[PDB]
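Enquirer: So that we are looking at the same thing, I have put the structure below in structure tokens.
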Protein chains: 2
Amino acid sequence: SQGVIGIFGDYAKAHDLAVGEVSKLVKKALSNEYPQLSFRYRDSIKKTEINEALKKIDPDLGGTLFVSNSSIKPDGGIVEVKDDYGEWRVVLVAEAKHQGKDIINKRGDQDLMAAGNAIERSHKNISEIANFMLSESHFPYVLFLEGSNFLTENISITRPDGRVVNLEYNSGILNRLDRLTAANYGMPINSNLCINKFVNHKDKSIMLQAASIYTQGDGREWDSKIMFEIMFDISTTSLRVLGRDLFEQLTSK
Amino acid sequence: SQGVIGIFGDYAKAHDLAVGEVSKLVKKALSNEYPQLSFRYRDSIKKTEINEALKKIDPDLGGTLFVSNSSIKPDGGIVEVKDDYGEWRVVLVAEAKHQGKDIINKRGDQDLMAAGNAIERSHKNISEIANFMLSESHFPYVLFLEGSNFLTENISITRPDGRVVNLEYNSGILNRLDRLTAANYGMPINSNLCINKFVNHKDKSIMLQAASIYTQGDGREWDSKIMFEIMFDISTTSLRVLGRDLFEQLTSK
């Protein structure tokens, strides 16, 4: 039985498939595995959709669009299922960042290579999606961090001329992982946080939506074969929650 | 009676007070107006505090800190009141951005001057604060946008040599206001959204926290005198909601 999901994962690695490219394969498999439903991969959400979705939740929400063609374009596309009611539900939104470049094989033409805040931008890309899914009970948002800024553990790298640079993960000048954390409420890095955790403060059960932030904190880059299962775990749990709204399409017999 | 809050607002403008500087004056007034409470202005929140605050809500939340001295530093500081229980509550967190510079009095040494995404960074600065206040019933987060990227209406500017550049607010190449919108759920730009609006989907009342995004969409820069009342409106509503937890400190007689 360890077949199709096997051969796909291999093919991912055997071509060092892009994060965007992986999601397509993921739909390819997502379909092959539950072939009763109709899966679709797309790569942008028109800023409109978010609003349309928001008014649906509340009239007073989502009522501003200044540049019509505005859209959210997550690096690794989006995979959606078609629910019993003919709408499309979100299953996987992947994105991968590469802030680093201090270790792999006065400012110059380009800035000093020490630290940056390029990752803070995920301002737009997450908030927009979580809002587009404000009426869902899951947030299959996956982020793959990769670079000499997102180190979890310490590692020491040898140099051309003997020196074995010892990079302390928690060096202020080199760790940017902490700017992304607010995106999950301080929860466990590298964990499938696909299912919404309902906190409740003072008689109120307010819903948290956390982005599953993953990172190869040893410095080594992402192994595509693995990027497949990861996304596939998120995916499955998305179908796990969308179960009741998929029921009969599954009950074709 | 239109006295102290008058003279302060004037002094703000009469010195073109910085957004950070205004908040201090705002505390100065916030105190002078309700002199029973103890107000304090600070300018950074140690990444720790957020976590401490988060565990308090839920043990499984806020359990990651990679670079100890990490902190959220909002441009315009923070103003807090001291509640009946000796803790400090958030009253005002102001921040102002200036993405623009295409109108006021091939790339060069610096990039082509047309459009940028520098505002998307507010990834960190808001999510961090709203999380630090996940147990409050208000989000006094105020953002002041200013620049030739945040135009609401269209304006045409004359040039050195006669030309009267006609800038269409909704030109794709020049409008960046739409990247900030997800920060308020599509709600009204330039409005005191200090009070949390509890939406409810499928038997659930999930809490929304929106940042009151303000903008001088005519191109003209921010008039400090006004930046005072604005922040003061947010402030007051923060005390409006923190009323029950301030009660007796107000009942000194």
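So for chain A, numbering is Swiss-Prot's, and the shown residues are 17-121, 130-277, in order.
Cβ coordinates come from backbone N, Cα and C, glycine included.
Below are the features I grabbed from Swiss-Prot:
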- A:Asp91: active site (ACT_SITE)
- A:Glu111: active site (ACT_SITE)
- A:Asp91: Mg(2+) 2 binding site (BINDING)
- A:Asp91, A:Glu111: Mg(2+) 1 binding site (BINDING)
- A:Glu144 to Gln: Inactivates the enzyme (MUTAGEN)
- A:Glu144 to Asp: Only nicks double strand DNA (MUTAGEN)
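Explain the structural surroundings of these features, please.
Expert: In the three-state DSSP classification, A:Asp91 (active site) falls within coil. Around the Cβ of A:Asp91 (active site), 17 further Cβ atoms fall within 10 Å across all displayed protein chains.
Under the DSSP three-state reduction, A:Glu111 (active site) is assigned to strand. Other Cβ atoms within 10 Å of the Cβ of A:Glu111 (active site) number 22 in total over all chains.
Mapped onto three states, the DSSP output places A:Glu144 (mutagenesis position) in helix.
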Enquirer: Just to confirm: which same-chain residues, 6+ apart in sequence, have a Cβ under 8 Å from the Cβ of A:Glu144 (mutagenesis position)?
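Expert: A:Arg203 - these are the non-local Cβ neighbours of A:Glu144 (mutagenesis position), listed in sequence order.
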Enquirer: What's the end-to-end span in Å, taking the Cα of A:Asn121 and the Cα of A:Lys130, for the 8-residue unmodelled region?
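Expert: With 8 residues missing, A:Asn121 and A:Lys130 have Cα atoms 22 Å apart.
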Enquirer: About how far apart, in whole Å, are the alpha carbons (Cα) of A:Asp91 (active site) and A:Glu111 (active site)?
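Expert: For A:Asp91 (active site) versus A:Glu111 (active site), the Cα atoms are 5 Å apart.
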Enquirer: Listed in sequence order, which of the recorded positions A:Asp91, A:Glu111, A:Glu144 sit with a CB under 8 A of chain B?
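Expert: Sorted by position along the sequence, the hits are A:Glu144.
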